[PDB]
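Chemist: One structure is given below, represented as structure tokens, and several questions about it will come after.
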Amino acid sequence: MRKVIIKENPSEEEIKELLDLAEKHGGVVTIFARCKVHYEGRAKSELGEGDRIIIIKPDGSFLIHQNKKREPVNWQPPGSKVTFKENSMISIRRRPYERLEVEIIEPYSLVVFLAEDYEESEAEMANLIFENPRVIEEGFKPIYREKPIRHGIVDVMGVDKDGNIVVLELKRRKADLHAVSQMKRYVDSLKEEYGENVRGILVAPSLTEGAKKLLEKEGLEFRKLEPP
Amino acid sequence: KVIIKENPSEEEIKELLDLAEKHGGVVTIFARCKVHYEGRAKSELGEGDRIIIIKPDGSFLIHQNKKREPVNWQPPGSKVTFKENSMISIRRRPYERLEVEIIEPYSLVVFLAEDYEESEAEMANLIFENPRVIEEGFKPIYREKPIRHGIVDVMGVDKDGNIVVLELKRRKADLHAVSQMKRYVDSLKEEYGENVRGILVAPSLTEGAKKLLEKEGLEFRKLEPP
């Protein structure tokens, strides 16, 4: 048991074990199953047998996806209670009454995913650069912030001494390989637009060895700056 | 219908995505990752455990472990790409880029799922028009009637003033239909006493259905949708 537990086919014995396992440890259940769906809320509907993906989150979020759109086909908010008996039901009797049932026909697989909660400025660095472009370079003119480009968005964009377009990518932590690749994409996009004379300067307090490497390798520059 | 790799390398993921594109399956990745978005504005989410769903029509969804809505999503018709990150770009006239930079892929699942291809209201119409198809002196009163623990197709009152629950199915009535009706009947029995009848209205029913009905004190009535 690490972060993913799978049963490449479960029986009813298994599912109940796995749901409880998930409730116990606060994991996410994802079932792939041929099934049908029955809903009772404001009105009463069903969907016939078909292949669906069903996601049950620790806080009671319940989602039913079939294989086509962005939206789930049916869903239920945090705070809905989960129950099993050959069907998974999520009922919110939280003052409307609502019942969403997945009658499992054929459970292809169930996956428990013991996922950690996700716990939640560069605008101020930009302020510094506009205030005193000299932190970047002598005679650098910053022009745009969050500038839409053909293939992306550039933190600060300006023009240097020689009239070359200068792209700035601002990070506030150690700049990684990803940062450099991100900036590269912006530079290349603009190179396809204004010619070979576009500079990419990565502005951060420091950077990885890999970052420094790919920069040199790529003809791009670094500039040291602390979020004040 | 399900292919799993309980840990994939980059070699694997590319095989699996292509496998999925080829056969038109759904990819579901469980991964520690981070997310970078560029659309109207530019955002990121730090490292965390997320579920990523990639549908054959380009639907792209990123869920973390807490709300109903995905944390980031992309509509049908967005194009998918892999290089240590999965990207979905819609340059479909706004430009939008959603990137999952995979830190640690816990598992990837391909699910080769069939398209889903899509009345009892008319049966109800028949019943209100001529209650006699149910019974002599049956009065149908409500349609899609909200009840304490559910919704009743048709609800009425019989000759003797008993509450009558109708469950209408248009196909062979199964065990599930009977159980469904039972729930409604029981709910109402806890409300109005023991004198509530449950009549399953369908063109026919399983042996199991006929059984559980008899076993349960519930009735059947034969009726064909138009």
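By Swiss-Prot numbering, chain B shows 3-120, 126-233, in order.
The way this entry was determined, per its header, is X-ray crystallography, 2.6 Å.
Positions of Cβ are set from backbone N, Cα and C atoms, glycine also.
According to Swiss-Prot, the protein carries these features:
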MUTAGEN   B:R42 to A  Fails to bind ssDNA
MUTAGEN   B:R70 to A  Fails to bind ssDNA
MUTAGEN   B:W75 to S  Fails to bind ssDNA
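Context for these features, please: burial, neighbours, distances.
Modeler: Its own atom aside, the Cβ of B:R42 (mutagenesis position) has 11 Cβ atoms within 10 angstroms in the protein chains shown.
Around the Cβ of B:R70 (mutagenesis position), the same chain contributes no residue under 8 angstroms that is 6 or more positions distant in sequence.
A simple way to gauge crowding: the CB of B:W75 (mutagenesis position) has 17 other CB atoms within 10 angstroms, across all the protein chains here.
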Chemist: I need the CA-to-CA distance for B:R42 (mutagenesis position) versus B:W75 (mutagenesis position), whole Å please.
Modeler: 14
Chemist: Measure the gap spanned by 5 unmodelled residues: take the Cα of B:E120 and the Cα of B:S126 and state their separation in Å as a whole number.
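Modeler: Computed span over the unmodelled residues is 13 Å.
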Chemist: Of these mutagenesis positions, B:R42, B:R70, B:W75, which are close to chain A by the rule of a Cβ under 8 Å away?
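Modeler: Listed mutagenesis positions meeting the cut-off: B:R70, B:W75.
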Chemist: What kind of secondary structure is B:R70 (mutagenesis position) part of, going by DSSP in three states?
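Modeler: It is coil.
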